[PDB]
Amino acid sequence: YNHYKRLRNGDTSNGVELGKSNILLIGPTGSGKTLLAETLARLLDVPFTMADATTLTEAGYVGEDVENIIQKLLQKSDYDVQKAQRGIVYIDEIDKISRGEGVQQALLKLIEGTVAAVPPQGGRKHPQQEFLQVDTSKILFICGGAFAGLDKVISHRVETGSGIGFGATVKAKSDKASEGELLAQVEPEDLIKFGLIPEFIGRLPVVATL
Amino acid sequence: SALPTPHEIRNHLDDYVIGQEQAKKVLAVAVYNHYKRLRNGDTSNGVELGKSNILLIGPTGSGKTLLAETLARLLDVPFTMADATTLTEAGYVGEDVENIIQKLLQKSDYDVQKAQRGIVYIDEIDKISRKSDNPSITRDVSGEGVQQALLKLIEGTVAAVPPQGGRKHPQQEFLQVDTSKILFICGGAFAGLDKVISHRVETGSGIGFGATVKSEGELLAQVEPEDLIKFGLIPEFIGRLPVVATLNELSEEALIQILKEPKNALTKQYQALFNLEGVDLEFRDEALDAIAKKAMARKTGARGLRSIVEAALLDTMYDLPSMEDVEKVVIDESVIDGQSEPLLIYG
Amino acid sequence: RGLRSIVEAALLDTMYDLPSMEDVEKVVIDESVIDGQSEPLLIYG
Amino acid sequence: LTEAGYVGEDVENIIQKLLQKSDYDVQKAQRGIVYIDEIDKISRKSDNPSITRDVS
Amino acid sequence: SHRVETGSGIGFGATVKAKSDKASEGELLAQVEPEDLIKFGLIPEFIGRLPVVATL
Amino acid sequence: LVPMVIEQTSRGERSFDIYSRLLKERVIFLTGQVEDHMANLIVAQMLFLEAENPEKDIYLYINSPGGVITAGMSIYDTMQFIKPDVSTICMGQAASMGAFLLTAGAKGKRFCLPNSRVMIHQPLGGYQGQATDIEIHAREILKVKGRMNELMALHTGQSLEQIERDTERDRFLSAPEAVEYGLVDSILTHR
Amino acid sequence: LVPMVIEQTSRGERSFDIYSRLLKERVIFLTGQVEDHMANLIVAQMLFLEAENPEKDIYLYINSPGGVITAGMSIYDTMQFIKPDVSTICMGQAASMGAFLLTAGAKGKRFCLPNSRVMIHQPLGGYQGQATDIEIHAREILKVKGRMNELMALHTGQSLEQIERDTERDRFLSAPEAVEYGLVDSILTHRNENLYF
Ligand SMILES: Nc1ncnc2c1ncn2[C@@H]1O[C@H](COP(=O)(O)OP(=O)(O)OP(O)(O)=S)[C@@H](O)[C@H]1O
Ligand SMILES: Nc1ncnc2c1ncn2[C@@H]1O[C@H](COP(=O)(O)OP(=O)(O)O)[C@@H](O)[C@H]1O
Ligand SMILES: [Mg+2]
């Protein structure tokens, strides 16, 4: 609502620029991450595309790969720059790239906002200038992925730094209720230990946990 | 058509940046000189003005990337921002160093004559430094291989740029761009440089009896080229970058200023969001101090601030549109902690 | 190339405030300026 | 420059630049001068066996 | 194989697996999931458009 | 031999010794006779754990037939000096010094296994020399015995007189007996 | 067997020994009998720490029944030589040499644990041979006793006569007795109620 409310008032005459807030979705597999993004796109008639970070982990010509995402959105958007700029982008398996620092650096530039050149309506050959210039600053990006190791990290911090002794609470029966409450307490510090980049976390202030 | 003085440029930077005086002076002086060197394109005299490139050094969340963005707002000439981590040695599939100029052309509507007069900010330059060198007899692609390529680019040479989103190949569809007049601002958050500086300043003689025994921003302000050589930068690269500007770390007081003093301050952004919705938002001074401590405790710097505010006002922002007859919202220190909810005034 | 760095640092402050300054016709750089003990001498005319 | 088949560039490109200066007058280029800077950047890393080919 | 095989143990009680129990492509393609196809080089969205997976 | 153990971190798999892996989880072992070197090692582990995170509880496992007193007191003083609560667990047995350290743990964090066996007795000593030095050394061991009994009574909550009567000779106690004596808070029968 | 610990540095994780990790925090341990080798090791550590940071205080924990004197003098001289204030702490016990080193710490930075016990006595020695050599060795140990007593009086602030009377035979002292005798400055009963550091 907030992201689109800003687009509704693009000018917002004041001495204030409304910075975009992206979302980070944490949860297990099949918990409904992609469905939430898709359902929003159905509710709000905007183009929705889906990308996978693992495919992009190659770290070769990342600019072309990240730009392709935008190109995919334009096809669904019917090559409408205005409609495409309002689109929703969902990125999956963002945890896998963490340890690919170069991948994160390329991604955050796309998340922060940049101008991308996409060839118009395909074509055999077209001049540089003809390429459409779309801005990613106005596009909402949702990053998802399951962080299995992260749960243990939170426990090591929030709870006693144990897990091997007698007193250690390892009464784990795969209930997953403890894991859900523990992930709710997720903070940027926990993601840092998992391998994410602080710059990337700062561009994903909103953290939703399934 | 008088050019803006550095004082004017610094005033513009102050609107968005807080706490970096030396870096602001350097950038303002560099930009002013840049405009002067371009104005006298003919330069009818026996002198050719040579550019002085900048080198920004500062911890994360200090304002390096932000300073670059602010210049773009007040820069007539094309400004582009690039990342050095992608860049790879020619012949390798990662990326090439000519892509930078390509982005610059896009900002100038592919007007070569307008790009040569541009400014380029290269981020994450420290990543290229040989930190854990472990000699590269096989190859050094992400590090020393990139510095070597940039040398002529910074110094000034014609660069073959593909038309758009292409890589170099036998194809002759290349337009030549000259970087002799392009200004480069290489910014990197050098990690461990302070230790190198301290070693030089506190080298001492030995450890025995006969031997003699001897702030981050203040320590970094004593940076010399030799400190950078040991960090993994070729002497040639520093020569290309004469100027050096240090950025001190953000204190708790600075974070409080960042919340309200800037033109695009976090507090002002949310107030505008509520104001267009018909509601008034007020942040108490205690709340701002509380937010700064939370960010400092989490070691998230200024970036963390957006998250603290979003979480605090999540419940309020959810119920506010449906809520009616609500004219003002007040945030207290307790709200940031989560013990209490923000106070609402009904009219 | 080192020379460019030294000259830039010594005149960094002067270049910043020179356009704001008025009635300044000459700037003199002494040996002390390089060391940092003193500041450039400005002549007003 | 690269090793005749890789993405970077071709050595012949040099001559192309030379022709540009001579307005594509071959006879005027064949007698030209060329300066190859950063020639130390292309060198084996003190390795005679050359385990892998150095394209750059 | 990597996804669904955890290897074998070493003790007495552990179940040692020989080459004959390698579980090759025959009877191993039914367990396939979209994640395996993506690693093979297909697009995730492409798989979603083809829900039916007839295995021979 | 000490078997190595791999710990799966975020990216870098780390090889650890079986005893170092547990130390990373705030677990210390006190095995064998109590001497100065092993005691110094335990003290170093306590100090290191305190520096890392002083608000997390520490665990000390005890299987020892006892030993010198000075070393045991150093361990005891360190546990009462640091901020982290030192949870003592008895495995196998805990003699005089082991028991003094066992009962010295944080209140409510002293455990013992069901088949464990605790033993308490008066200090031991001796001297050979002139009568003057003998009289001096006798007072010292006597002062130590009185001091030890006071501390034993303070942690168990029993009467100093009762402790003195029970320490005149070797006294054995099972896990249930220790629970009713105030030595150990609770027994860990199962998980 | 000494456990190995991991330290998270800027470059990455690094493995260190427990005794070395503590040394990184300016902490030295003097355990067991005082000999030349262990004393030489302590000397090396003190010098290394002084060069690292000559302003910060060095903590030295002492749990030993004493030993050779010469080895102790080397450690003592090293402590009085370096600029850093060597904070001495008593764990378990401190015999003649241990006590001499304990009281030799920096003024106001000498601590003892509540249940520690210090012991002081005159030097021990002996020789076998001709009467001439016996007299020589006797005078030397006597000079050592005089020098040791003088230093003990200087640090504790007591009178040389009082020290001589108390060192003629084994004298035991607890933490409170040491404080009133001048061997130690204060006691360390806890970390979060004294904050002497
Ligand atoms: N001096 C400052 N004034 C105002 N806002 C600041 C300042 N420093 C940091 N910030 C805030 O922190 C955010 C991130 O700061 P950046 O300067 O972009 O980080 P950085 O300097 O690029 O460090 P890197 O690029 O991650 S190594 C900005 O978007 C601002 O909101
Ligand atoms: N809460 C839910 N309600 C309805 N369907 C769900 C829900 N959660 C998951 N699904 C089903 O799971 C699929 C999407 O799973 P998803 O969350 O995208 O997995 P992952 O998070 O691993 O990508 C959809 O086909 C959808 O039908
Ligand atoms: Mg940066």
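Residue numbering for chain F follows Swiss-Prot; the residues present correspond to positions 16-206, in that order.
Structure determined by electron microscopy, 3.1 Å.
From the backbone N, Cα and C atoms, a Cβ is placed for every residue, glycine too.
Swiss-Prot has this to say about the protein:
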type: ACT_SITE; residues: F:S111; note: active site, nucleophile
type: ACT_SITE; residues: F:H136; note: active site
type: ACT_SITE; residues: F:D185; note: active site
type: MUTAGEN; residues: F:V17 to A; note: No ClpA-ClpP, little ClpX-ClpP complex forms
type: MUTAGEN; residues: F:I21 to A; note: No ClpA-ClpP or ClpX-ClpP complex forms
type: MUTAGEN; residues: F:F126 to A; note: Little ClpA-ClpP or ClpX-ClpP complex forms
type: MUTAGEN; residues: F:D185 to A; note: Loss of protease activity, forms ClpA-ClpP complex
10 Å Cα neighbourhood of F:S111 (active site, nucleophile): matching recorded positions from F:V17, F:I21, F:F126, F:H136, F:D185: F:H136, F:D185
Largest tally of Cβ atoms lying within 10 Å of a Cβ, found at which of the mutagenesis positions F:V17, F:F126, F:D185: F:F126
Length of the line joining the Cα atoms of F:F126 (mutagenesis position) and F:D185 (mutagenesis position), in Å: 22
Neighbourhood of F:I21 (mutagenesis position) by C-beta distance under 8 A, where only residues 6 or more apart in the same chain count: F:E28, F:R29, F:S30, F:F31
Integer Å distance between the CA atoms belonging to F:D185 (mutagenesis position) and F:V17 (mutagenesis position): 35
Close in space, distant in sequence - F:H136 (active site), Cβ under 8 Å, 6 or more apart: F:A110, F:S111, F:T182, F:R184, F:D185, F:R186
Among F:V17, F:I21, F:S111, F:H136 (the recorded positions), residues with Cβ under 8 Å to chain G, listed in sequence order: F:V17
Recorded positions (F:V17, F:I21, F:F126, F:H136, F:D185) in Cβ proximity to chain A, threshold under 8 Å: F:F126
F:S111 (active site, nucleophile): tally of other CB atoms within 10 A of its CB: 26
DSSP three-state assignment for F:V17 (mutagenesis position): coil
